[PDB]
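Everything on this sheet refers to the single structure shown next.
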Amino acid sequence: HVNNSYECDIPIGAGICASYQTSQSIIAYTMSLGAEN
Amino acid sequence: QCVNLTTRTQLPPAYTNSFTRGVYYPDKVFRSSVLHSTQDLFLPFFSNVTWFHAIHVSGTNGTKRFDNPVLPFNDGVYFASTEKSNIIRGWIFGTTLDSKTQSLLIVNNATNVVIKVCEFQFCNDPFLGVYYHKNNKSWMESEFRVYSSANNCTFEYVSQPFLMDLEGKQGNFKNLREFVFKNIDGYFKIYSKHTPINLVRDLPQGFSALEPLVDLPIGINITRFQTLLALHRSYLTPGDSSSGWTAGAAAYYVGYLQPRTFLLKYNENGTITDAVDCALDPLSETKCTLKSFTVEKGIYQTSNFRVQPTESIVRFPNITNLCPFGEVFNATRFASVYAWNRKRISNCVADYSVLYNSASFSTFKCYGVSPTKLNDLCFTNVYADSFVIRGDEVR
Amino acid sequence: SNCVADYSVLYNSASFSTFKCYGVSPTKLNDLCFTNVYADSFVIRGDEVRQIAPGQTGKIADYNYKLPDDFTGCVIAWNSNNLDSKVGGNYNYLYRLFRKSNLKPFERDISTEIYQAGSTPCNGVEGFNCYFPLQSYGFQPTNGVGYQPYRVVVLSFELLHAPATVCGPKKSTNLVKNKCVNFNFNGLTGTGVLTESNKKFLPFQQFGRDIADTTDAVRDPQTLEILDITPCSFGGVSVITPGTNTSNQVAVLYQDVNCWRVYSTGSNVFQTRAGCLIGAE
Amino acid sequence: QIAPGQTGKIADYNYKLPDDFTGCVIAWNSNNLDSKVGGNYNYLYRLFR
Amino acid sequence: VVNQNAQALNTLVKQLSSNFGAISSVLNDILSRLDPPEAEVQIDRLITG
Amino acid sequence: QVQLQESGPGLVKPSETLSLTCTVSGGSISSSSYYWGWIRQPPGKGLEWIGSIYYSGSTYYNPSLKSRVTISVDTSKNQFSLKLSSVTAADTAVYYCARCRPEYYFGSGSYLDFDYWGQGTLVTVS
Amino acid sequence: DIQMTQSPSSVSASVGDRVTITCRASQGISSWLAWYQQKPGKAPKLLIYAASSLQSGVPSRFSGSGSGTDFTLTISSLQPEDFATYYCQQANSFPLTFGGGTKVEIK
Ligand SMILES: *[C@@H]1O[C@H](CO)[C@@H](O[C@@H]2O[C@H](CO)[C@@H](O[C@@H]3O[C@H](CO[C@H]4O[C@H](CO)[C@@H](O)[C@H](O)[C@@H]4O)[C@@H](O[C@H]4O[C@H](CO)[C@@H](O)[C@H](O)[C@@H]4O)[C@H](O)[C@@H]3O)[C@H](O)[C@H]2NC(C)=O)[C@H](O)[C@H]1NC(C)=O
Ligand SMILES: *[C@@H]1O[C@H](CO)[C@@H](O[C@@H]2O[C@H](CO)[C@@H](O[C@@H]3O[C@H](CO[C@H]4O[C@H](CO)[C@@H](O)[C@H](O[C@H]5O[C@H](CO)[C@@H](O)[C@H](O)[C@@H]5O)[C@@H]4O)[C@@H](O)[C@H](O)[C@@H]3O)[C@H](O)[C@H]2NC(C)=O)[C@H](O)[C@H]1NC(C)=O
Ligand SMILES: *[C@@H]1O[C@H](CO)[C@@H](O[C@@H]2O[C@H](CO)[C@@H](O[C@@H]3O[C@H](CO[C@H]4O[C@H](CO)[C@@H](O)[C@H](O)[C@@H]4O)[C@@H](O)[C@H](O)[C@@H]3O)[C@H](O)[C@H]2NC(C)=O)[C@H](O)[C@H]1NC(C)=O
Ligand SMILES: *[C@@H]1O[C@H](CO)[C@@H](O[C@@H]2O[C@H](CO)[C@@H](O[C@@H]3O[C@H](CO[C@H]4O[C@H](CO)[C@@H](O)[C@H](O)[C@@H]4O)[C@@H](O)[C@H](O)[C@@H]3O)[C@H](O)[C@H]2NC(C)=O)[C@H](O)[C@H]1NC(C)=O
Ligand SMILES: *[C@@H]1O[C@H](CO)[C@@H](O[C@@H]2O[C@H](CO)[C@@H](O)[C@H](O)[C@H]2NC(C)=O)[C@H](O)[C@H]1NC(C)=O
Ligand SMILES: *[C@@H]1O[C@H](CO)[C@@H](O[C@@H]2O[C@H](CO)[C@@H](O)[C@H](O)[C@H]2NC(C)=O)[C@H](O)[C@H]1NC(C)=O
Ligand SMILES: *[C@@H]1O[C@H](CO)[C@@H](O)[C@H](O)[C@H]1NC(C)=O
Ligand SMILES: *[C@@H]1O[C@H](CO)[C@@H](O)[C@H](O)[C@H]1NC(C)=O
Ligand SMILES: *[C@@H]1O[C@H](CO)[C@@H](O)[C@H](O)[C@H]1NC(C)=O
Ligand SMILES: *[C@@H]1O[C@H](CO)[C@@H](O)[C@H](O)[C@H]1NC(C)=O
């Protein structure tokens, strides 16, 4: 679990997603609707 | 008769892990360029297998290791070895290893191979030996002392004579072999494969299937097994016992087989290239459910799970009073068909078990209930009705 | 194993008593080519033919012999009241009273031991509630016919467990390529066309298969030759009409034919991408 | 052996009864009317067909 | 769209190798091992499946 | 296995150098554990075994004409040779190569039967 | 030592026929024998190995009944290519020797 917010590539449920990034592992977070303006 | 040798040392047995080896054709059908799933006996990948030695060298810090103890058979056995010269002639398969039972045998004596499913009597450490400087020239021939008994028996065989090299060299191993033995119904099936190698130690990693070689109708009871070895001259003058003579440079491995579900890959010529154990890692499980070796990004569902209960509870009333069953059946008066004979049964623990073997009845048919499950089951408002009828009117 | 079989000897002049075949038609055994056949026999009571049967395991005579629920084979018994019967009473037959549990299908066990109803180790002492399990049969010809022993044999086939070895009396013929005809290879009955192949089999390989579990290649028993099997042509048919009011001429379209398996054709033939059409220019 | 669907005996090599059948079968004992002490031979049958 | 029609057709063929409670999954085997009057009991189970 | 290619001279006078050599491709020689030999056949007539050789020595020779028969194998290449410097007056024949069948089980050789032969050219005398 | 002899020579037939050859011995040699055929202009094959056993995809129909001292070979049909010389060779003792050789040619 991490604090940051990202986009959606692999849906899970109730606002959680998983992604592969870089060492290299699997992360879980909460999706971001978009940039604030 | 054989001799008893005591010159060895003590050394931990230790283990080792087996790579992706142990695949074989499970039937007689032909396929090409098709992925197919089969259910049969196999050897799981990445599993421990016992590791044995037979090596003698040096006299200052050397070791005399000589391994050939008894090992179980179970459902199947996986065997392999590496060597340079010709060692480990064959195997002995039995159940108690004495005269009173029948145990098969395979033997190589540098001229012929002998198979005789038969009865015998083996000693503690049967083996074979070789000699150097024969004094008769052409070198390297000797005798063997394995069995000290025999008996007329059902099946025997002998093969065409052949000529073999019996020198024995030193260096890196340049050979490897594999065998798989399984016993089903009343038949004995074997498989084999040969491959050159240039390794110094340890089993390599790779992939190679095996081909059926001989099947035999035997049908004996097989539970245990043992391995035969060889040895060079002692190069000394002891009493021919208490001496393991000289040990060569070879090793062998033993595994086991279990029921597993596999999927196989083929090719246009046939043959097998690789496979996947459905029950290995979570990732390999998803490969089985998609019939492919390549998967893409996504989420998939594979199976389910359950909690297994670990206790059983039975609750019954704690009354144990017996019941008047015999007095009803053993009556000397009975009644007639004019009035039905009605007698109730209640508040009494029954025992229908004796009404099966000790009843000594002629006809016994139960409708709506299994006759062997009356004791487990329970009922209520049970009655007792009887009447007198003709012998042929029972139907 | 490996013996040519006949069954007219067991059918025409059998003069047998009980003959029931389960899972197979008795008057068709010659055509079958099965493998792994066994012959088992014993001796049993006259009126005890009700015990040796699939699924019936509810008798004490079924606590010492079992028959699988899904069984293939036949049971044959005949009467024996003279040869194996003595008036004084034969004492050479021993039976077991009861066992701890029931035998598995086709399960065997030996030896005898004094049974103890409780936990007291009689071990031959034969204390209270201890009884020997061996049971003795006495045979009297004066008894009813169901009490003297009968001889019974049970057969157990094994279909598709091995290549056909035991085959009945049949006569070989010649092979013909093309022009699809009927065939029968070791009981693998089928209809289609046979032709030469180029698929390199294995010396332990005899059959073939496709992606859809369909037989594709067979090995000839006589000449160790491999072939290929495909079904000869078939398809639908359609009719073209301009309506009955205008005229009564029509035309016919064949779905998938190289129009020349067509039977009745004259002139005005034409092959299209869909199929072949006769009746238009 | 007089029953539809049971044609597996030589007893039906002289009389036939179709499996698709509707009707009734009746029989009775005959031990005196046509039974003779010496032994009659008026009952004729066939060995095979 | 193309993939979906592939899965639907393949499953239809795969159903042809199921016993459906009978003793065999080939029609020619049944017709060459059983008598007429006992065949209809096993065939009707394959048709209804 | 598309192998056993053979080469040699054409005409040799009585009592002068005779040299034959056989080259194998498609399986190497040192790696295998088999046996090798030659077979000779004069025009017409039958055929008679002449010798057998294993890698790293241990030759074998027919009792007749054994004296001046020698088999030599060099592992550097896949070849072996036989020498008859003094010739029998009637050695004119066609000379073949051979390989011995492998033992069915295990990895030994022999069975005293040959397969995978090769063409032999010819030898004349004088 | 051990010498083998062949009794027939120059046995002829046509396309549809059935011939038979026999090879004699002088010792035990129980069930160990070999056969060869030398198609003219080439080197011989092996075909039958030991006694009554084939080898490596031979066109079959070539069987030899086993025996103890003197053996036999039979065929059941002939072809416009089965035209060569046949030999018998033993595989029991070391000084291995071949037989004489029989000739077969169609007419
Ligand atoms: C590796 O092992 C194999 C087998 O274990 C060895 O092969 C065996 O070697 C011995 C040694 O010579 C040889 O014995 C000789 O056999 C003959 C023939 O006997 C056969 O025939 C008998 C029937 O007549 C039969 O009963 C017997 O079992 C044999 O099959 C003997 O000749 C006498 O035979 C009978 C007695 O059996 C007499 O009645 C008769 O009048 C003859 O006098 C010889 O006297 C030898 O005893 C075996 O034949 C041979 N095995 C086979 C199958 O041939 C092999 O030598 C060994 N190699 C090494 C390096 O150890
Ligand atoms: C192989 O290794 C063994 C390891 O000990 C060497 O020793 C032989 O061992 C076997 C069995 O272990 C013996 O065989 C029997 O020995 C009887 C001698 O009786 C005593 O020894 C028995 C074994 O220790 C022991 O069980 C017995 O107690 C009771 O049990 C017997 C069970 O059969 C029973 O019959 C006895 O009456 C007794 O009540 C005794 O303590 C002997 O009487 C038997 O006839 C049979 O031979 C060998 O005798 C042992 N031999 C020696 C020399 O010690 C064996 O030698 C090794 N073999 C070789 C070739 O080296
Ligand atoms: C081949 O030879 C083998 C060598 O003996 C035979 O193996 C034997 O098999 C039997 C049965 O499987 C084993 O018996 C054991 O018995 C104990 C005690 O259970 C007893 O009590 C229960 C309950 O009353 C009863 O049901 C049993 O039958 C016993 O009377 C069990 O706990 C064991 O699990 C096991 O059943 C022998 O121990 C075993 N021998 C050895 C040396 O281990 C084998 O049967 C032979 N045949 C075949 C086909 O393999
Ligand atoms: C599976 O079996 C295949 C054979 O069906 C193997 O493919 C080729 O096998 C040959 C040996 O038979 C190798 O050697 C080549 O042989 C060709 C012969 O030419 C003829 O065959 C080719 C086959 O494609 C055909 O295209 C030609 O028109 C001829 O009819 C020679 O010309 C080559 O020089 C070479 O000697 C091939 O190397 C081999 N591969 C190819 C691509 O041809 C195949 O190896 C086997 N194994 C596997 C895993 O497929
Ligand atoms: C093979 O055996 C070795 C040693 O027996 C195993 O290594 C350890 O085994 C113990 C079991 O006694 C485990 O508790 C340890 O966790 C193991 N160590 C490690 C690092 O895993 C080894 O796991 C075995 N391999 C198998 C069973 O596949
Ligand atoms: C090897 O050693 C000698 C040969 O140098 C032989 O031994 C004896 O040979 C003679 C026959 O000439 C006989 O006395 C016996 O057959 C042999 N043994 C004895 C004790 O004399 C023989 O060739 C070989 N020896 C053995 C024991 O096989
Ligand atoms: C992320 O969230 C956890 C949840 O309690 C919190 O403890 C942690 O301090 C957070 N990290 C950052 C960098 O905000
Ligand atoms: C039921 O009654 C019997 C009678 O003695 C007694 O032993 C037993 O303990 C009773 N059951 C319970 C659960 O107390
Ligand atoms: C009732 O009669 C049977 C018949 O022998 C006998 O076994 C049983 O012991 C009798 N019942 C009693 C209570 O004695
Ligand atoms: C149809 O028949 C012709 C002539 O017989 C042939 O050339 C052609 O290959 C066949 N098949 C098709 C699809 O045209």
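Swiss-Prot numbering applies to chain A: residues 655-676, 689-703, in that order.
Technique stated in the header: electron microscopy, 3.6 Å.
Backbone N, Cα and C atoms are what each Cβ position is placed from, and that goes for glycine too.
Sequence-distant neighbours of A:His655 (variant position) (same chain, 6+ apart, CB under 8 A from its CB) are A:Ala694, A:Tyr695. According to its DSSP assignment, A:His655 (variant position) is coil. In Swiss-Prot, a natural variant is listed as A:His655 to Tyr, annotated with the note In strain: Gamma/P.1, 19B/501T, 19B/501Y, Omicron/BA.1, Omicron/BA.2, Omicron/BA.2.12.1, Omicron/BA.2.75, Omicron/BA.4, Omicron/BA.5, Omicron/BQ.1.1, Omicron/XBB.1.5, Omicron/EG.5.1.
With a 10 A radius on its CB, A:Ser673 (mutagenesis position) counts 14 other CB atoms from all the protein chains. Swiss-Prot gives this note for the published mutagenesis A:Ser673 to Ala: No effect on O-glycosylation by host GALNT1.
Under DSSP, A:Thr676 (mutagenesis position) is assigned to coil, being neither helix nor strand in the three-state scheme. According to Swiss-Prot, the mutagenesis experiment A:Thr676 to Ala carries this note: Partial loss of O-glycosylation by host GALNT1.
In this chain, no residue six or more apart from A:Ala701 (variant position) has a CB-CB distance below 8 Å. According to Swiss-Prot, the natural variant A:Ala701 to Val carries this note: In strain: Beta/B.1.351, Iota/B.1.526.
In the three-state DSSP reading, A:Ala701 (variant position) counts as coil. Neighbour count (other Cβ atoms within 10 Å of the Cβ, all protein chains): 5 for A:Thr676 (mutagenesis position).
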